[PDB]
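Worksheet: one structure, shown below.
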Amino acid sequence: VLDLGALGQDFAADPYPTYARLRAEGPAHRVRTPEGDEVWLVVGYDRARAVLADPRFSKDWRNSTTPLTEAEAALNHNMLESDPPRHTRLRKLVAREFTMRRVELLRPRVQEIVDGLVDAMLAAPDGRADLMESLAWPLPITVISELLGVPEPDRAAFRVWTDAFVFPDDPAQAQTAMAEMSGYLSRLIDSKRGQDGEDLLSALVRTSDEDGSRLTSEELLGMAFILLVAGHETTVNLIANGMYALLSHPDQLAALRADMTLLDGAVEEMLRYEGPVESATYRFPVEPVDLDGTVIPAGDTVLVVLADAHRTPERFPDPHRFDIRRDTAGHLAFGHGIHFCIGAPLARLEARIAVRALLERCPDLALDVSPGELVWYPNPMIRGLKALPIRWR
Ligand code: HEM
Ligand SMILES: CC[C@H]1OC(=O)[C@H](C)[C@@H](O[C@H]2O[C@@H](C)C[C@@H](N(C)C)[C@@H]2O)[C@@H](C)C[C@H](C)C(=O)/C=C/[C@H]1C
């Protein structure tokens, strides 16, 4: 059992050599997370993509031998932690809200949010700012809160709970945040009842109240929860990891500046090169699964290392090169299979507008620290920075 916690911040800042060393030995490996959990790692692009869509690897915790606390189980009835037919039923309820054509209707508002955030950032007299606090945090939480009807005075506490899910000071802090967020979301759901709101949460409340078999009260809470959480840390870190990739590769930043039509491909390579999802969410084999002689027993926890899949040289030649013109087709930053990210059009819209605004409105935009001075969070599932100091003229 490889102890990942004994590797320190070096593994948090640069986990790729560790994953690559494992991939040379095999596709499946028993590890111990820095937090102390014994899980399986699936490495290698071909194996990673296959396991993500393999129905033998369930996402329902009824198939897991890991126990859930009361706070964890209260938020567990969501589409990401379900199999068919429950997953099919839950995703159908909101699939129309997140299509490309429906998300495109949010472009004027997303552009307005980015414009105002860049306005306040450019007001700095020294021309310096933390891109995390100035743009990477507020943009996604503002977009998803307006969509789901989360009032502004409640959004600050929502980020604190999210922070406790990724980098808790102690395991009890993560449990308290889950219990507090569940209590808040239930109160928020109750506040929509009978108010004739037209936000997404108001519509879900009416759907659940009209037919509890189509959306139970537990699944109503789980739906609000997963829609608000699954896209927060990921979108925040895509903007930050992507801008870090651009600013730490000046040749690519200048190429994008000279030809802004490469914007969409650059964002795709940001997902490929430094995607926010280091490893996919929990998967449990319903039966023993043989992966090239390595048998993963039923009920064990399996983490698909998307970060290693994106550095497999047979799939992405010269994998450690950040190339905004690279053929990025087939990356797993949004997953693969029935659980493929429902928010991918919205995430791409937010990232594309944010990156374009920073390049067009920050003359001589630059990383205000050395790459070695940046600090990465030690979470096996999320790849994200503590801060992104930047400067401009
Ligand atoms: C940078 C942006 C994003 C990235 C990299 C990302 C990544 C992912 C990945 C990898 C999965 C599948 C996880 C697995 O199979 O274990 C997923 C699923 C999901 N994502 Fe995202 N996501 C992003 C943005 C968003 C946003 C903004 C929302 C909210 C509207 C969202 C909502 C969801 C939901 C609800 C699922 C579960 C889908 C299902 O199980 O069918 N995501 N995402
Ligand atoms: C796009 C998927 C995001 O993943 C999540 O939202 C996962 C499911 C959630 O994972 C875990 O959160 C813990 C607080 C409890 C845990 N469970 C085992 C009791 C649950 O599965 C995130 C909230 C946690 C990670 C750190 C995260 O923020 C990642 C977000 C996306 C990858």
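Note that chain A carries Swiss-Prot numbering, so the residues on display, from first to last, are 14-406.
So how was this one determined? The header says X-ray crystallography, 2.0 Å.
Positions of Cβ are set from backbone N, Cα and C atoms, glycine also.
Record note (Swiss-Prot) on the mutagenesis of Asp50 to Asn: Increases affinity for narbomycin and YC-17. Mildly increases activity YC-17 and narbomycin. What Swiss-Prot says about the mutagenesis result for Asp50 to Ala is this: Mildly reduces activity with YC-17 and narbomycin. According to Swiss-Prot, the mutagenesis experiment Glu85 to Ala carries the following note: Strongly reduces activity with narbomycin, but has only minor effect on activity with YC-17. Loss of activity with YC-17 and narbomycin; when associated with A-94. Per Swiss-Prot, mutagenesis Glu85 to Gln is noted as: Reduces affinity for narbomycin and YC-17. Strongly reduces activity with narbomycin and YC-17. According to Swiss-Prot, the experimentally introduced change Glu94 to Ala is described as follows: Strongly reduces activity with YC-17, but has only minor effect on activity with narbomycin. Loss of activity with YC-17 and narbomycin; when associated with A-85. Per Swiss-Prot, mutagenesis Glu94 to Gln is noted as: Strongly reduces affinity for narbomycin and YC-17. Strongly reduces activity with narbomycin and YC-17. According to Swiss-Prot, the feature heme binding site maps to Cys354.
With respect to ligand 2, the mutagenesis positions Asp50, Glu85, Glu94 contribute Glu85 as residues with a C-beta closer than 6 angstroms to one of its atoms, given in sequence order. Listed in sequence order, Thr314 are the same-chain residues at least 6 apart in sequence whose CB falls under 8 Å from the CB of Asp50 (mutagenesis position). Annotation for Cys354 (heme binding site): spatial neighbours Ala243, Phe347, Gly348, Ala360, criterion Cβ-Cβ under 8 Å with sequence separation of six or more. Looking at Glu85, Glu94, the mutagenesis positions in this record, the fewest other C-beta atoms within 10 angstroms of the C-beta turn up around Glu85.
Among the recorded positions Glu85, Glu94, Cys354, the residues whose Cβ sits under 6 Å from any atom of ligand 1 are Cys354.
In three-state terms derived from DSSP, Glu94 (mutagenesis position) belongs to a helical segment.
Secondary structure at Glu85 (mutagenesis position), as computed by DSSP, is helix. The two recorded residues, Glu85 (mutagenesis position) and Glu94 (mutagenesis position), show a Cα separation of 12 Å.
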